[PDB]
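To keep things clear, I will list the structure first and then write my remarks on it.
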Amino acid sequence: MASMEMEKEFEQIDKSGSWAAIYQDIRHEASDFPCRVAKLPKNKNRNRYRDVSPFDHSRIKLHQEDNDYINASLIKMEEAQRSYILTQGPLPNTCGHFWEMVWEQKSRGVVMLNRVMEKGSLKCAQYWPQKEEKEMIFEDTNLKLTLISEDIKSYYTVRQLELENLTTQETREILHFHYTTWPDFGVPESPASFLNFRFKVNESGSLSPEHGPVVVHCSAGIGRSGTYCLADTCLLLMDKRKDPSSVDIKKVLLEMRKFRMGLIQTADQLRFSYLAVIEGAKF
Ligand SMILES: [Cl-]
Ligand SMILES: [Cl-]
Ligand SMILES: [Cl-]
């Protein structure tokens, strides 16, 4: 019943053509916090986009002795009982930092929402190994990463990776959930594949409470990644709440934007998030 209620509002926004107005209201209401660390001169080459930075209060800090900076934010959705690390696609010089973050934060799942190249432009470095016999060694952070197997499906691929801390020789299995079919322009026409992908992430065990937060990225870590986090958080809230129809997607998005700027980068992404929540509410 909460799906039919939200669907009638959705149809009202469609008929009004008010998606852009609602979206601009969100942009205007969104939190503004300092990002002084991200903007230090020494961090210039650690940011893929000069206009997308983590706030100081929620940034993930690396623990090794150097420079603690990575373009990544901890989004703690307390009522939904889930935290997420949203991060940019790693750069050629930050793939060691990325896996150091995964190790130190105890994450067991990585959700990737882009292809490495799209429309003939690079969105992310090739930060995992494509071939079993060609493992990756990150000499700066002393980590080794091996492809163990992969399950390639028509719309997404799940890879079983082994991440080894070369200092301690401890190994962990990391699952790489790679949504490979987001369209080159716009958003998916239907959220069915997106929701089936989310189900596979949530059923994998990689997001058990015993493990650290899932790491989610796209190219900047705000648009497609914001859509995934927003839909997942809203659907979780529909279980936490006594009345599932009380979940207000705009309010949830504003709460997420306390922890990372720019989440949801277009009105079409906002509409898609509503559509995904409406459909997932049925199930
Ligand atoms: Cl500096
Ligand atoms: Cl709410
Ligand atoms: Cl924005």
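Every residue number used here counts from 1 along the chain in the order it is shown.
Method reported for this entry: X-ray crystallography, 1.5 Å.
Even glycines carry a Cβ here, placed using N, Cα and C.
What Swiss-Prot says about this protein:
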type: MUTAGEN; residues: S53 to A or D (Swiss-Prot position 50); note: No phosphorylation
type: MUTAGEN; residues: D184 to A (Swiss-Prot position 181); note: Substrate-trapping mutant
type: BINDING; residues: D184, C218, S219, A220, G221, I222, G223, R224, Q265; note: substrate binding site
type: MUTAGEN; residues: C218 to S (Swiss-Prot position 215); note: Catalytically inactive mutant; abolishes sulfhydration
type: ACT_SITE; residues: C218; note: active site, phosphocysteine intermediate
**Asked** The record names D184, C218, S219, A220, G221, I222, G223, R224, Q265 as the residues that bind substrate; what is their largest Cα to Cα distance in Å?
**Response** 16
**Prompt:** At the level of the C-alpha atoms, what whole-angstrom distance separates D184 (mutagenesis position) and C218 (mutagenesis position)?
**Reply:** 13
**Fill in**
Same-chain residues at least 6 positions away from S53 (mutagenesis position) with a Cβ under 8 Å from its Cβ, in sequence order, are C35, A38, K39, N47, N71, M261
**Message:** Using a Cβ cut-off under 8 Å and a sequence separation of 6 or more, which residues in the same chain sit near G221 (substrate binding site)?
**Reply:** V52, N71, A72, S73, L86, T87, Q88, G89, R260
**Asked** Cβ distance under 8 Å to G223 (substrate binding site), same chain, sequence separation 6 or more: which residues?
**Response** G262, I264, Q265, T266, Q269
**Item:** Entry from the binding-site residues list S219, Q265 having the most other CB atoms no farther than 10 A
**Value:** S219
**Fill in**
CB neighbours within 10 A of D184 (mutagenesis position), counting all protein chains shown, number 8
**Request:** Let me know how many other Cβ atoms fall within 10 Å of the Cβ of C218 (mutagenesis position).
**Result:** 25
**Message:** Helix, strand or coil for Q265 (substrate binding site)? Use DSSP.
**Reply:** coil
